[PDB]
Amino acid sequence: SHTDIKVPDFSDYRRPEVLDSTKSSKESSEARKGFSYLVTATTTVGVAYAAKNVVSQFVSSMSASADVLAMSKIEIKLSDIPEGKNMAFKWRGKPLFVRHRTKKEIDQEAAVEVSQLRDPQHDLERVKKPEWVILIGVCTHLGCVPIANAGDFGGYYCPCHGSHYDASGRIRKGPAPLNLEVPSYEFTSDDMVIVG
Amino acid sequence: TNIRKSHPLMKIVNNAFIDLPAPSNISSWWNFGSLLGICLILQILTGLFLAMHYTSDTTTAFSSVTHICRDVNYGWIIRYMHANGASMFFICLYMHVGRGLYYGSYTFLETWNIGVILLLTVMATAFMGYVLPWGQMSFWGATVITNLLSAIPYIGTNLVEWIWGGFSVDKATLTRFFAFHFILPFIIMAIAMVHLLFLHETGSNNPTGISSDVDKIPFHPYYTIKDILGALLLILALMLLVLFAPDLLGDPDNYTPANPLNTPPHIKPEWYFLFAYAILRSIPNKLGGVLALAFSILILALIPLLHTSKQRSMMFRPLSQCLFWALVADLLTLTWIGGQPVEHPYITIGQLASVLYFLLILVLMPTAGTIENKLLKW
Amino acid sequence: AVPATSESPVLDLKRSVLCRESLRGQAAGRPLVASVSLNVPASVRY
Amino acid sequence: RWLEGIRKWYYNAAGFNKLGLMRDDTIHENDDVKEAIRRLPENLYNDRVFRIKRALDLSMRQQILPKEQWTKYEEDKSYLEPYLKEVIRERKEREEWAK
Amino acid sequence: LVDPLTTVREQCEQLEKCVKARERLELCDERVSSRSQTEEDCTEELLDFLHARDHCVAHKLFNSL
Amino acid sequence: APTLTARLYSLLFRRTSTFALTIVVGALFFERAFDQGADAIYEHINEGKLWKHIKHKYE
Amino acid sequence: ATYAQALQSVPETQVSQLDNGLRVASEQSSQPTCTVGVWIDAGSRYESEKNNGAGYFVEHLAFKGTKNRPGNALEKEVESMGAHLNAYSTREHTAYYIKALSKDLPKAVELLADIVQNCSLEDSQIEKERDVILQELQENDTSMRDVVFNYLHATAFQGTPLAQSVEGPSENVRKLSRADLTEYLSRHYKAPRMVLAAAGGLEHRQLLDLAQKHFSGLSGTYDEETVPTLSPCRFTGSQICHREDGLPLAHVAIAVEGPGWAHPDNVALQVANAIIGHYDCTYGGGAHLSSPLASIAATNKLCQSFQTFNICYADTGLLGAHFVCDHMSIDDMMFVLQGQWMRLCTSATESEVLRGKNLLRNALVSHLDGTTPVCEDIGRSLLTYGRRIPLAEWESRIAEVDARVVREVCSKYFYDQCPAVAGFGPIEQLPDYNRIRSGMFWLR
Amino acid sequence: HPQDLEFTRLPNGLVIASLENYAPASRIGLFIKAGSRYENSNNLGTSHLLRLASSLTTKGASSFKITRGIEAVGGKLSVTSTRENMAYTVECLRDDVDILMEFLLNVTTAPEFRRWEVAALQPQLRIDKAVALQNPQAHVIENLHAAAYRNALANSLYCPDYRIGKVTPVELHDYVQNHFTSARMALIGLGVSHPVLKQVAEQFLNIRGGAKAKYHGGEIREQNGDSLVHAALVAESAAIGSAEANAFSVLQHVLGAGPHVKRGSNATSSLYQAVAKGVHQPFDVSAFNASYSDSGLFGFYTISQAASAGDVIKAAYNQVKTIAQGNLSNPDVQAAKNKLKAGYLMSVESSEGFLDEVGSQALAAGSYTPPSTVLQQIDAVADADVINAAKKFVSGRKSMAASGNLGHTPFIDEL
Amino acid sequence: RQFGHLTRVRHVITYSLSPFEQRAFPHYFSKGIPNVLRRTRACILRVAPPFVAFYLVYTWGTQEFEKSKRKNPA
Amino acid sequence: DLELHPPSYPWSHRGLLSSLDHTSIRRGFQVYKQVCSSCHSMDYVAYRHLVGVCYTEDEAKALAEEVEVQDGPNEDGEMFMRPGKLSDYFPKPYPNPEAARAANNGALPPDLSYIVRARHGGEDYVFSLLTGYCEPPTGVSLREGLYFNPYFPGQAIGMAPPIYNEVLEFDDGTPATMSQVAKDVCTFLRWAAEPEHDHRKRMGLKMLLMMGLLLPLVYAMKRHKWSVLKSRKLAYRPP
Ligand SMILES: Cc1c(-c2ccc(Cc3ccc(OC(F)(F)F)cc3)cc2)n(O)c2ccccc2c1=O
């Protein structure tokens, strides 16, 4: 008969908790699952730690390399530029105009008409310190290098098409759409400035 | 009823990777297929990320690779993963092939032949990869190996200058080697899918060489969990090299830029070609040497035809077992000899090893099969 | 709502009889009845 | 006759007996063997099925049987010979007739 | 100023493996410099000596640094 | 009281939603613990050799 | 005249006890016919390995004569008064009962008493009934249903008395002497282990007095060593796979550990099992069936038949399902069945639980129809619960079950728990245990 | 409030009977003279399809609603066929009777039998027949009738193979419209008030109205190679409702009509002992008694070993001959009466079987005969009546049917 | 080819336990160590001899290359 | 053409998880600066590379400012010379290789950026070369200017011994012996060829620990799932 089949002894293989044939396995069920799922959960935390680092590195690869960060910023010495004169610099393959402004140039660009401008910006929001104006020396229309201390509005003038910038770098009379660009910067020691 | 068996895309994945009936008894030597796939993906990713920073112009090439290692964020760990990943690839390949030989998996003819194609494509990829850094061994390795094709009569000399795109390995050669090197892994991926497509016509062989239809288990969870463990161990081997000895399996001469005047002392390809490089140098005649180097790989295509034994696996076959392990030890000797200068006693050892390689495959292991048969009254 | 005396399959190999003790009760004594249902398995009676 | 010493050695060296297999279980399945298997009677087929199942399960564990249970060289009946011999003999007839 | 290197090179020079190799060096010194017109030199014997010497030097030079 | 593993199962591992939130939380706590703990092991092994240890001499 | 009301005026069950400890229980109504019998806490669970199948062997000998009525005299007397004599043995309960005319109840009770106490157990009759059992054991091998259930127990409660079949192994059948049978009887057939149950036209007072007259001699003490006390039984998450391709349909039986007789949860589990329900190929419903398992099974011809079960033993049980299907359908059957268990655990609805309630209400109200099932309900309820539970109380337990209960109760027993699997026949497809065990939880 | 049965026959022919017993459950049965006998040779197996066809779409309720709606309230719908009647039955808790009643009326008074639904149902004829014919008793009894009759009662309950896939919607409509009529219907109930049943029957079961069974005597022989041979041999008995019928029922229990004890040796069964005297290998024998409006069949059914079929059948037939010659004492006829008396009361013990007897009587006779009157009619059978029944069988024209390896099974004219 | 259409098998019973009922490493050292040694002994003199030979042909050839590069006393 | 390969010196960074001695790098840089940088280029190391390794940001700015470098063009279209910054690389001695050959009698001094990686033996090799200059053995002499070194291939090199006792004073006041000067410059050249060294090894430790955790866990998960099959018993029970 099929009644002759009796299941082999599995005692060699069993967990200690389920060895006792006279006791209910239900006591140990909460526990036995706990142990095995802990192993699984711990594993997943370890794999997460790894994959986070692997992915994160690969992502980092695509961000700016050490040599591109090296040309990100440029230091400029403020005692090396006299009051009134412009000084050009080489920044991210562009000219960069820093200008020491006189108490005349400050007051004269302070009380200018706000509305009349093609790109309306007041002077106290174009600069961080009133006596220093920092600008990119690329003409905004079709890309030239504006010449300092010239033009109608006495600031920057371009011999390409016919643009006239004031002492604050704002377009007054010409074909340029948006003023000369104000970069990101901060003064560190009152003698030095970092642009970038 | 489920959307694993119903959905046109999930159906393919459910049948190849989950409900696939696999033999209960397959050993660790069956992990290498899984691992070769991982190697391939690994190379593609690391490779693609390197290609974002590399340039194939002869002047800037060496510099770009170093720029990766020194300035690109974690560019070093990417670069050395890719170079040691190529070693891990070839380790995985030869283990994978050895399994096939020992257990007679090559009786799956289509699977086997596509294998040979895959092998040859991975070789072509890795040959052209090693050129890209444009160091000494890169340049001089490429020069000697390419120039072997000039030994073909009538056309050989044209053929060499056509690959080169000029009169030596220079500007046009490096740029095209970058192009071919990029595209080939993708071609491999496709051929690898055809490889499996034929494998799943028959299902897997096992260590006994006896049909396993009476004892198949589903691939998931049994072999999905094994493959995870295998992948884990593969990452250990790779990262052990990358983080503790990244220069171990390479050559120093590839850290000085390529010089068309200054020849390196003992020019040689990377370790995984050395066995076949030794076979080339055994034969004194150059065209003979090329035909031997060619036949040292293509002989893989011949193996199925050479099978004599009435049993499939070498499991139950002592004579074959010994001759197999002799063939392995011989290949290890050819790799050693391939790395050496052309002198005594490395010439004679190399000749003797090369004779033994072809002798084992073409004569001794076939005879051994037939001896074994007649010992079993077969 | 109650499942029947015997769950019915088609093409399922028939159950053997080996003795008097299992074979008595089988001999038909009254004419056939047939039920079909919504809930209960279909039966055929003596 | 005299090589029976070596045949007995080789048998044990080969070692399929350690999995409780007979020689004809280890035969590589070509088209003839498939047909020969297909012609086996219920008893011989199911025995084959089990012996292999047992061997595969042992192979899976990387273990062998107890030495008492190993297939004895002398008790290895050649169960597949009569069927396979005829399958081959038949095919050779069709191949002849095809010329 | 005394170099720790030249101290240790002396210390190692008076070992059995060194002194045996140093005598091999001195043999061919006054064999080739005594004989006339033979193109043989003594590079080999020097390198035998240095191999044994500088192996020992390595094992304890770095202590003084 | 039932065993430790049992408390872990009923509170964290039974619902797959709690099991996953457990992993995400634990991975954060593990990451900072492992990183800080392993770095300590490294920097002790290389005491005084790193820029981090000799920084103070030039500041 | 409402349903709630109807339950209040169902005839109550009378309950009295004898000196020796025999319980007498009775349900009365003016009926021309009756059913009366003896239910005993005795079966395969109380048997050891050496005497397994003794209670079954006895069952064969019970109606073969007594000391007072030798040979076929017992048989003749039952037949000539139009009475119908019957017996059954489960793993925990042996039972002998008689269906008779109401006026013949005194003689009916007398005959039952004569069968239990004064059973001949003749030498020649033993050797004759020996071969009979061996042939029944052979018939049983041909019933795939019987085989798969015997297997379920054998693997589920492996290495305990609950693994044992009622009929016993053929080895025991061939060897069990008359010494073994008489020892088995005097140990297990005792007044406090026994209940005399009766239903039909019967004054309870009369039955109790008839019990005195004939069942007074029943032994109700046990000696210094030993008193039958069942140990609990260890459930094991396990599989038994009898692969036999020669048979044309596959039988699969799968279950988790159930709570056993005592537990109130049994009511909510009945409601859940009613939701999933049962099916076969002759059912009128088809696609439009209420049970999603049944409608899916019908429309895709997955199985030929299935039922949910919930089998109760003392401190344990088997809660699950059995199905019979084509050799290519086993995987899909398992998938949908386990899918149903998961849906009830996690997301059972009010309206479907209400359906389950309504099925169960109907189930046990119409099952207790006629004197025989009511007599049996009395007999066994007294052994299992210690009392007859009125229909009004069952109804109170049923009304208490809502969607929240069905979820919480099912989750306790089914969700993330190891089942016992038994398969028989062309079971090549029958899912791997790991795939089955992984199918006992959802990732959400 | 102690209750006994109420009864009504409406002027349109329809019978209503109902015992309000205040149980929690309520069974309601609509009994119709629409059994297999009312098929002709052109629409054979129509009643079989009709039996499978409740829960197809009706006018007032969809196919979906019949199934879901009944299951919603835990209920059951059954359809039961004899040769002479069809019986549509509904059960539920008493609060849902008017829901189930609505469904019952829809099924029986207004089925649509849609072409696509009826066509879809055709394979179910094969499944249902296949299952049923796994019982070898079904082979033999269906053949026995086919052998014994020329037309009406000869019809099988199950659709002949050739007609499966071919029972048309028109035929189903025709069958219902011609046979499900007030003049042919009896509406029975437990646990429901008689007044509300009456009013349902007047308002929803008032619809307008719409050959004798010739005994033949033949034999049908299924050769199939089983090691056991099922066989039945009958002669024409009497019609249900005649007093002679009661004599046959008593003769049945004198001879032996199935087992009384589990695993028992049947010491009072005259046939079983007669056969067991000569041949000891595995067997079963019982008296067979069918009884209909036109006719009846009485005889015996053997199950015997293939080689022993000759011996067993002749042994059984000889036992009837000694009863017909006059060998029959009061103690035997008293025992037989006690069996039949007890058997009848036991068959109406459950409220399922009670409903079947109330409805059964309501069709074949005018009204309800109580249990006490039936037992008195059993006692009215004299020893003389039993001997006449036996005598009738012995000299009556015979019908036979067999299935098995029939190599040693005799023919009628070999007996 | 799907499970259910692989092959024909008759009268073979398979008993097995749930992975939660059993231990992951039963007798891991107790039975593991001897089975390793059995497996190592079984293949050693098939596997090893060629690699001994490699070691010898290698160490011979290496120091033969060294000797050959030295001057000969003549 | 016999060959003497270098011995294995016990470096401060020899071990698996041992970092570079960064103070030793700081000294070693000065040995490149004072001694090598007039002969050897080191094109891949810039003044910014020194920051957070051997020098501060401010110290490295000072080192950069000290050196000449060409820049341009200005608006006039001319190439001027300016003081260096962090973004400038270490400047080459000569304008080209052909110029370098002329200054060293034909021999070209190799770039030192990768010298440790580009020569077998690495820092063991270079240290042996720098300290191994000695008097030639009898029977031997090369062309006037090719010196004798036993570690150089072919036994003769065209580099004058470049280091000796007190060839420079170190910033931190370490006694500048020939041995000490070689040890330091090698440690710098190790870092020059492999800046990743210290990070690489940090990663190694964290990988070894993670693998120590994950491998036996994944192995346990494997045995768990497989335990269904490892336990199983088969029985053949024909009719
Ligand atoms: C398909 C199969 C895999 C298998 C191989 C790889 C992967 C993962 C993977 C890795 C890379 C990958 O890339 C690409 F390009 F698509 F190929 C694709 C998949 C999973 C399973 N293993 O392991 C097996 C092991 C034993 C026997 C049969 C198989 C067997 O039949």
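Here chain B follows Swiss-Prot for its numbers: 2-379, in order, are the residues you see.
How was it done? The header gives X-ray crystallography, 3.5 Å.
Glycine is no exception: its Cβ is also placed from the backbone N, Cα and C atoms.
Lifted from Swiss-Prot, the feature list:
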type    : residues          : note
BINDING : B:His83, B:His182 : heme b b562 binding site
VARIANT : B:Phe90 to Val    : In strain: 65, 66 and D
BINDING : B:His97, B:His196 : heme b b566 binding site
BINDING : B:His201          : ubiquinone binding site
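Mapped onto this structure are the features recorded in Swiss-Prot.
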residue  : record                   : DSSP (3 states)
B:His83  : heme b b562 binding site : helix
B:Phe90  : variant position         : helix
B:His97  : heme b b566 binding site : helix
B:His182 : heme b b562 binding site : helix
B:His196 : heme b b566 binding site : helix
B:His201 : ubiquinone binding site  : helix
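Cβ neighbours within 10 Å of B:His182 (heme b b562 binding site), excluding its own Cβ and spanning all shown chains: 21. Looking at B:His83, B:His97, B:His196, B:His201, the binding-site residues in this record, the fewest other C-beta atoms within 10 angstroms of the C-beta turn up around B:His201. Filtering the recorded positions B:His83, B:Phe90, B:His97, B:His182, B:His196 for a Cβ under 8 angstroms from any Cβ of chain E leaves an empty list.
The distance from the Cα of B:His83 (heme b b562 binding site) to the Cα of B:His201 (ubiquinone binding site) comes to 30 Å. Using a 10 Å Cα-Cα cut-off around B:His182 (heme b b562 binding site), the recorded positions B:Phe90, B:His97, B:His196, B:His201 reduce to an empty set. Annotated pair B:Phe90 (variant position) and B:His201 (ubiquinone binding site), C-alpha to C-alpha distance, rounded: 23 Å. Filtering of the binding-site residues B:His182, B:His196, B:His201 by Cβ separation from chain G (threshold: under 8 Å) yields no residue. B:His97 (heme b b566 binding site) and the residue listed as 'ubiquinone binding site' are 17 Å apart (CA-CA, integer value). There are 21 other CB atoms within 10 A of the CB of B:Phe90 (variant position), with all protein chains counted. Proximity to chain D (Cβ-Cβ distance under 8 Å) holds for none of the recorded positions B:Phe90, B:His97, B:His182, B:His201.
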